[PDB]
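Input: a single structure, listed below in structure tokens.
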Amino acid sequence: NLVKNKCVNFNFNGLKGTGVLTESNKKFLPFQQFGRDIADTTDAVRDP
Amino acid sequence: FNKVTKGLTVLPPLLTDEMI
């Protein structure tokens, strides 16, 4: 099971990331997995 | 402001934009 607003070292299908998970108001398609900003840090992830 | 553009640390200015 996943957590919301509770920092963890989450592994979304091989993607290891740390931080707080907050709901996103920008919506791509779920198959479109993740993006990166100007700093190239991962910005979002979709869970199965 | 309009024209300017993990493991990274930025410390806030001791004098923020407001105080500057």
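Note that chain A is numbered according to Swiss-Prot, with residues 532-579 shown in order.
Even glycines carry a Cβ here, placed using N, Cα and C.
The DSSP secondary structure for A:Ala570 (variant position) is coil. A natural variant is reported in Swiss-Prot for this position, A:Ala570 to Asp, and the note states: In strain: Alpha/B.1.1.7.
Long-range Cβ neighbours of A:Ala570 (variant position) (same chain, at least 6 residues apart, Cβ-Cβ under 8 Å): none.
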